Amino acid sequence: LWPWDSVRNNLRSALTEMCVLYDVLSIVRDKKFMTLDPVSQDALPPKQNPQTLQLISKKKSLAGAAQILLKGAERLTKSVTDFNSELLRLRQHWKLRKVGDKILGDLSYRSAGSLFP
Amino acid sequence: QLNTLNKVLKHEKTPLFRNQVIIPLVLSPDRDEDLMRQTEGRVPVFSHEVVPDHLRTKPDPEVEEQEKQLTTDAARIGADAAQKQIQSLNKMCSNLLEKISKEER
Amino acid sequence: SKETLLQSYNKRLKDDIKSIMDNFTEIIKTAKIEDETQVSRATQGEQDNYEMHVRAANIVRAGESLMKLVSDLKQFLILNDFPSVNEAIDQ
Amino acid sequence: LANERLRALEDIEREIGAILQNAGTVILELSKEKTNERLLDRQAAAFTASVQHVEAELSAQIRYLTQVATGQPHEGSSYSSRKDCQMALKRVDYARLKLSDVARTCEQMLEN
């Protein structure tokens, strides 16, 4: 598994941290070993950063989006300009059928009169 | 699913989690069966290394630098274009969705 | 038989069409920019970038599936087309 | 006959065209200066018309196949006439060989 081990690192590390998250929540369902107590608090805004940054979600990640859409589009536009062509000439001279999932033809003079089995 | 489910089960119709005072009772310097069956084979001896590991809040520094560049991108032209662009993009976004959804009848 | 294969083609076509349309509608669903509340701005920003990335990937996959369907239709018609076969035979 | 193939490949073209134009729209709706809103409506209409005519063509093609499908191997063929023509070609070849041989014996008699 020498390839995809780096993704494996990032995911097992994210796995251990979210295991620590299920751990803190496992102590959050707890009233033994630890008590809950609610009192609120405040956090003044610096800006209207949800919107502002969301617009960057469009800039940044819709640029990644549009990039990948245009990248698929350039790959395909290149790709279109060979199997299915050859099948035409073959089907034009010889005799073919499809049974199961493969493609099978005949050689025998059998539709033309012979009975040689 | 996991993202959208947890996100809507948090930010609507809830008692507020950002209240809770977090105050454990004791330190358990020893291996309790409470831990091993409460947590399914984890949680070593609860101690002064895992008190902060539990109650850590400072994130990694890369997002801190990101927040520094958030201050930077807020240092550009603002207080006249933030709300203005929210208005414009909101309106034309809504118009777009209206038009595309409208014609499937 | 042959009815099952053709109805499978119909199912694949309608599934992929509704999938791409639904994906674009959800892209415009998350496209409304609003004010935040208890959502921890950077987190949903990063994961919405992630969601639009995976949705663009879904769009590309939908296009590739349509290409595969077109190729399969091309194979099917040439092999079982009685009228086309006859013209070649008479020439 | 061939028209069917031509229309199918044209449909391929329109598939990639729809992807391209959608990418174009989402280029426009990230830039701050989205001024060409008439042309944004243009690109939305391109999205719309493209998707419908693609789905239209494929649905029509499926119906046509639903009227031409029978599930049998179609046992016509064209082998006999091809044997006959091959026979005739090798008969002509025989003739060409014998003619060359006569030619050389006459050639050698004329020369003393």
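Residue numbering for chain B follows Swiss-Prot, covering 55-159 in order.
Structure determined by electron microscopy, 3.7 Å.
In case you wondered, yes, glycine gets a Cβ from its N, Cα and C as well.
As recorded in Swiss-Prot:
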type: MUTAGEN; residues: B:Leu143 to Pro; note: Impairs interaction with the Elongin BC complex; when associated with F-147
type: MUTAGEN; residues: B:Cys147 to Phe; note: Impairs interaction with the Elongin BC complex; when associated with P-143
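For B:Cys147 (mutagenesis position), no same-chain residue 6+ apart in sequence has a C-beta under 8 angstroms from its C-beta. Reduced to three states, the DSSP call for B:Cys147 (mutagenesis position) is helix. The local packing around B:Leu143 (mutagenesis position), expressed as other Cβ atoms within 10 Å of its Cβ over all shown chains, amounts to 21.
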